[PDB]
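To start, the structure under review is shown below, and the notes come after it.
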Amino acid sequence: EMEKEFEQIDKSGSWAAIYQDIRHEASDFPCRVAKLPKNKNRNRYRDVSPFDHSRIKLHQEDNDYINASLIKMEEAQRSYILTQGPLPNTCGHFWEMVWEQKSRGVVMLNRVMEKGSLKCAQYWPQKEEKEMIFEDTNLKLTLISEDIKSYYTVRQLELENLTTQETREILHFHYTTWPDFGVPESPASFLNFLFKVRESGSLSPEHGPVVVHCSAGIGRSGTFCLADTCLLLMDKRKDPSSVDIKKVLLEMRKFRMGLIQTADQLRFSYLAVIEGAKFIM
């Protein structure tokens, strides 16, 4: 199984080398809209832009820009919208997207503050009596319930379109235990978090694409999507050992750049997929 390849990369300590080749082979498409001056304040990092061909467009006649890419996995029959962590001024857009794309879940893989800095705005309400209102996109968000576990937290939020008065329930899955530096020591927690999300039905086809974010929306976000898809494939293909992580990662990078930011996260993905293959099988 790919575990063989895994143990061999380790024996050779050639991860950084395997990871680099991935970067070189990675697709490179234009990001015209993202780089336009009017959308400058709408991007978190200068080096993390969405390709034009796959960016999510807000349903605003005005400005339809939001740093977010739709990753469409044909064979796995799975789609994800990867995005950067909401900025002070793009929280309304963020929710407008969730609303227009008919998303059921939002997966957060970072803490609001990491390494003594703000990795993203507080875009959801912390107390149920203090709803939030985004006047620019005309949406209301209310905390309904919050369940705090050891490595993650699940929140039931209510999103209302103040325009149409229509209401929807968004499940917010927050992975709170990713270390400030490096990757998790054990894929155990990550895989459970993944399974929790799957169980919610947030990944299922009847709903829009699950929104997934980190700070840049490529590192931990890549890991999440890559593990999920690879597991689905091993799960539906006649020959599970035929699933190639490297080929899938490149298929994903056709939709958003930089997924998996380190040779170390790459290893961890390999790890997660393998352990997850065992818990399933």
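Note that chain A is numbered according to Swiss-Prot, with residues 2-282 shown in order.
Heads up, header says this was done by X-ray crystallography, 2.7 Å.
Placement of Cβ uses the backbone N, Cα and C atoms for every residue, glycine included.
Straight from Swiss-Prot, the features:
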DOMAIN    3-277  domain 'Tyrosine-protein phosphatase'
MUTAGEN   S50 to A or D  No phosphorylation
MUTAGEN   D181 to A  Substrate-trapping mutant
BINDING   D181, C215, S216, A217, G218, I219, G220, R221, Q262  substrate binding site
MUTAGEN   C215 to S  Catalytically inactive mutant; abolishes sulfhydration
ACT_SITE  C215  active site, phosphocysteine intermediate
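Known features from Swiss-Prot, placed on the structure.
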residue	record	DSSP (3 states)
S50	mutagenesis position	coil
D181	mutagenesis position	coil
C215	mutagenesis position	coil
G220	substrate binding site	helix
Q262	substrate binding site	coil
- Query: What's the longest C-alpha separation between any two of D181, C215, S216, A217, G218, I219, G220, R221, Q262, the listed substrate-binding residues, in angstrom?
  - Reply: 16
- Message: When you rank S216, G218, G220, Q262 by Cα distance to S50 (mutagenesis position), which of the binding-site residues ends up on top as the closest?
- Response: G218
- Between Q262 (substrate binding site) and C215 (mutagenesis position), find the distance joining the two CA atoms and give it rounded to the nearest Å. 12
- Express the distance between the Cα positions of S216 (substrate binding site) and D181 (mutagenesis position) as a whole number of Å. 12
- Query: Whole-number Å distance between the CA of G220 (substrate binding site) and the CA of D181 (mutagenesis position)?
  - Reply: 13
- Within 10 Å of each Cβ, count the other Cβ atoms and name the one among the binding-site residues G218, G220 with the highest count. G218
- List the Cα distance (Å, whole number) between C215 (mutagenesis position) and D181 (mutagenesis position). 12
- Task: Report the same-chain neighbours of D181 (mutagenesis position): residues 6+ apart in sequence with Cβ closer than 8 Å to its Cβ, ordered by sequence.
- Result: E115, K116
- Message: Taking the Cβ of each of the recorded positions and counting other Cβ atoms inside 10 Å, which one has the highest number: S50, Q262?
- Response: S50
- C215 (mutagenesis position), number of other Cβ atoms within 10 Å: 26
- One finds that other Cβ atoms within 10 Å of the Cβ of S216 (substrate binding site) number exactly 21
